[PDB]
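For reference, the structure discussed in these notes is given below.
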Amino acid sequence: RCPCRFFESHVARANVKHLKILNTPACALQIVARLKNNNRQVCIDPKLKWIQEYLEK
Amino acid sequence: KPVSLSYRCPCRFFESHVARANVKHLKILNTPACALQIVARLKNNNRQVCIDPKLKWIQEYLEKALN
């Protein structure tokens, strides 16, 4: 049962407190963002350019 | 109102021995003051453990997350 069935593409690095990469292989979406200001959790588009940057170097 | 030497980084100590099967999710934090830090939510005890990012299985895990 994949918690992420929907993804949001309109998310910027600046909006996020942290990312949670769910250990759920088989699920297409496993990236959940805990958002700043409101503490809502939303699954994000894994294609967001900033993700690879955040998952840092 | 000052805010200094009171708001610690999520991680100061790390663990390099963690089995992927005992990981529910990886909490990735990345801030200017603390850099990249990974906190694993463990399956066996639901506790949070800071892990070494240089771990081998981490890269593939993150990679397979389509990002």
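For chain A, we keep the numbers from Swiss-Prot: what you see runs 29-85, in order.
Method reported for this entry: X-ray crystallography, 2.2 Å.
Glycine too: its Cβ is placed from the backbone N, Cα and C atoms.
Among the mutagenesis experiments that Swiss-Prot reports, A:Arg33 to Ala is described with the note: Significantly decreased anti-HIV-1 and chemotactic activities. A:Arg33 (mutagenesis position) falls within neither a helix nor a strand when secondary structure is assigned with DSSP, and so counts as coil.
Listed in Swiss-Prot is the mutagenesis experiment A:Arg41 to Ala, annotated as follows: No effect on CXCR4 activation. Its Cβ placed at the centre, A:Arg41 (mutagenesis position) has 14 other Cβ atoms within 10 Å.
Close to A:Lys45 (mutagenesis position) in the fold, though at least 6 residues off in sequence, lie A:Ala61, A:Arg62, A:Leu63, A:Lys64, A:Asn67, each with a CB less than 8 Å from its CB. For A:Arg41, A:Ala42, A:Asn43, A:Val44, A:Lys45, A:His46, A:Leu47, A:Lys48, A:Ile49, A:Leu50, A:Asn51, A:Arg62, A:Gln69, A:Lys85, the entry in Swiss-Prot reads heparin binding site.
Under its mutagenesis entries, Swiss-Prot includes A:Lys45 to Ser with the note: 55-fold reduction in binding affinity for Link domain of TNFAIP6; when associated with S-46 and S-48. Mapped onto three states, the DSSP output places A:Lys45 (mutagenesis position) in strand.
What Swiss-Prot notes for the published mutagenesis of A:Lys48 to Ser is this: 55-fold reduction in binding affinity for Link domain of TNFAIP6; when associated with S-45 and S-46. Annotation for A:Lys48 (mutagenesis position): spatial neighbours A:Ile59, A:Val60, A:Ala61, A:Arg62, A:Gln69, criterion Cβ-Cβ under 8 Å with sequence separation of six or more.
Here A:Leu57 (mutagenesis position) comes close to A:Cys30, A:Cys32, A:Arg33, A:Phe34, A:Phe35, A:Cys71, A:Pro74: these same-chain residues lie at least six apart in sequence, with C-beta atoms under 8 angstroms from its C-beta. While the structure shown retains the original residue, Swiss-Prot records the mutagenesis experiment A:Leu57 to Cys with this note: Formation of an intermolecular disulfide bond, leading to a locked dimer; when associated with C-86. No effect on CXCR4 activation, but loss of chemotactic activity; when associated with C-86.
Taking a C-beta cut-off of under 8 Å and a sequence gap of six or more, A:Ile49 (heparin binding site) has these contacts in its own chain: A:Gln58, A:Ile59, A:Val60.
Across the residues the record lists as binding heparin (A:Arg41, A:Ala42, A:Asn43, A:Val44, A:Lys45, A:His46, A:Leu47, A:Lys48, A:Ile49, A:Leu50, A:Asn51, A:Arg62, A:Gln69, A:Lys85), the two Cα atoms farthest apart are 25 Å from each other. Chain B comes within the C-beta cut-off of under 8 angstroms for none of the recorded positions A:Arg33, A:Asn43, A:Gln69.
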